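**Student:** Quick one: structure below, then a few questions.
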Amino acid sequence: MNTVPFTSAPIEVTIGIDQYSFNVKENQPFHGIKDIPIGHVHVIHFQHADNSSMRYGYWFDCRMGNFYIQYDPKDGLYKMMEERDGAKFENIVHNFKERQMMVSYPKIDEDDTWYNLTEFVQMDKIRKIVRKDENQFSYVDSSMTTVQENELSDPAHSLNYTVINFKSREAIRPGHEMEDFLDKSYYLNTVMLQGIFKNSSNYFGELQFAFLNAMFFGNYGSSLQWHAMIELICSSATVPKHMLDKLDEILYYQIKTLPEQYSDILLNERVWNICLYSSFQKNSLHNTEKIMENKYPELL
Amino acid sequence: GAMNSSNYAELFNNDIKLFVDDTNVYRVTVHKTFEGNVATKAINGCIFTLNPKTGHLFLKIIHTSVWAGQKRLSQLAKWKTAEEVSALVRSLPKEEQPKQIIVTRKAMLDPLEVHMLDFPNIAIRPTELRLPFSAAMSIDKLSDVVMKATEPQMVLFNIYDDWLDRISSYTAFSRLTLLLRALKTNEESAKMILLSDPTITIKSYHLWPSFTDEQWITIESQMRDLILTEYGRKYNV
Ligand SMILES: NCc1cccnc1N1CCCC1
């Protein structure tokens, strides 16, 4: 287990860690999050009491260093930082644990939700999508735009997701116009999987990361990217059997974890109806179809 | 964006544009099989591609052999249309290529967009107008050349004959759409009006009769009456 201590909590804020969240009052004695499961990426995130505008947060892996949070009264936010002095850190932590001023990452032993949502998400790939190489952790917020959104403005602050565009030359082979548009297998398997992502694991990792940024920060570009990566698989007649089965598991746990009262904004009707009912893979997503039907039959 | 009554005069400015209609591309006669089932038999079709300013008509003839052994023809027809319009543009010199292509049916937008990816600066546009270009196969010379074709073939016409010598493009397009709308609502009557007077002929190099300006006003009025008339026999008014 690992720990992310906090210097203090000077402004009232709702703090999340992964799918958990708790309210901290102005100057309430609060010093950290402990018992963080090692072996997964994690996201700590923040919504201030006074300006629910800007949800923001930090993607990190406790294996890559010791990280802590400290509020900055100039820039007005909770910032993640790395402590290099290993003994300083263990000392800080142990003292805060001794004072029982940390919230315990509250994992039910039965529960695999977080693993299932982050199964293919690696810090190395996140850091390529979120470019800021001086830090081992990655900042994301509600307002950041994607490389593709920029094309149609600050690039250092962009989400460099893989560009997907169904009416593009990358997607359409000269002379296979109709074939490639109605069956996206060429674009999925040769262009993206073999060419760009190299394997399905890296593809799924980006898909999962896009969903999580949509869910936790209401990032619109991330939601667009999640949906595009789904639609490209569902619109391909030829998908490896192992990808199809795993995709069903992936989407199942994403729809399962989604807030019931956000399905209006975070879910794209057209993509889901096509993906579950009209596309090549209409019948290959039993678990996802099942939970979508019992939980969001209003969208369909 | 889309083309409608409100931006109608943009058609006659000096930006080259083409209308593309695909409603005569895939044509069938339906009939009964010996087993009492139903089958289609294709006949030759055409893409109706028209410069509304100059009257130049690129009539690409679609020979029934295109369809042999293919599935989902109604869908294929949209993609064949798009393939042939794109080939036509690539065949034109650069200074003759259109800046916009206006499809008469919205189902042609994505097929044409995808074939024209090499031409990002050519605007593909739909229209809110219900243009009567389906009636092009009521013009005898165009129908004749389509049905007689034994191979794929492109034939070039001026759908305005010599009208632009005496009237503007706006007026010529309005006449064209009046005639076509009349042939579409009652082909029999429309064609009676055009051929009523044995003394007015169709030139060998033209599609429509050689009407004086006075006779064109008489003709146009007779076509308007018909289009209303048939609006009453349909709706009882
Ligand atoms: N360890 C729980 C906890 C976390 C953070 C701050 N106060 C805490 N509690 C408040 C009173 C009991 C302890």
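Just so you know, the numbers here start at 1 and follow the chain as drawn.
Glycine is treated like the rest: Cβ placed from N, Cα and C.
In case it's useful when we look at the structure, here is the feature table from Swiss-Prot:
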MUTAGEN   B:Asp21 to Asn (Swiss-Prot position 1853)  Reduced growth at 30 degrees Celsius. Strongly reduced growth at 16 degrees Celsius
MUTAGEN   B:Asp22 to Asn (Swiss-Prot position 1854)  Reduced growth at 30 degrees Celsius. Strongly reduced growth at 16 degrees Celsius
MUTAGEN   B:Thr23 to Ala (Swiss-Prot position 1855)  Reduced growth at 30 degrees Celsius. Strongly reduced growth at 16 degrees Celsius
MUTAGEN   B:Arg105 to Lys (Swiss-Prot position 1937)  Severely impaired growth. Reduced growth at 30 degrees Celsius. Strongly reduced growth at 16 degrees Celsius
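Quick one: where do these features end up spatially?
**Tutor:** The C-beta environment of B:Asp21 (mutagenesis position), restricted to residues of the same chain at least 6 apart in sequence and closer than 8 Å, consists of B:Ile47, B:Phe48, B:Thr49, B:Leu50, B:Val103, B:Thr104, B:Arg105, B:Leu131, B:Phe133, B:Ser134, B:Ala136. Secondary structure at B:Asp21 (mutagenesis position), as computed by DSSP, is strand.
Taking a C-beta cut-off of under 8 Å and a sequence gap of six or more, B:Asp22 (mutagenesis position) has these contacts in its own chain: B:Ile47, B:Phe48, B:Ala77, B:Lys78, B:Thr81, B:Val103, B:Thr104, B:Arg105, B:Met108.
Using a 10 Å radius centred on the Cβ of B:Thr23 (mutagenesis position) and all shown protein chains, the other Cβ atoms total 20.
The number of other CB atoms found within 10 A of the CB of B:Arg105 (mutagenesis position), across every protein chain shown, is 16.
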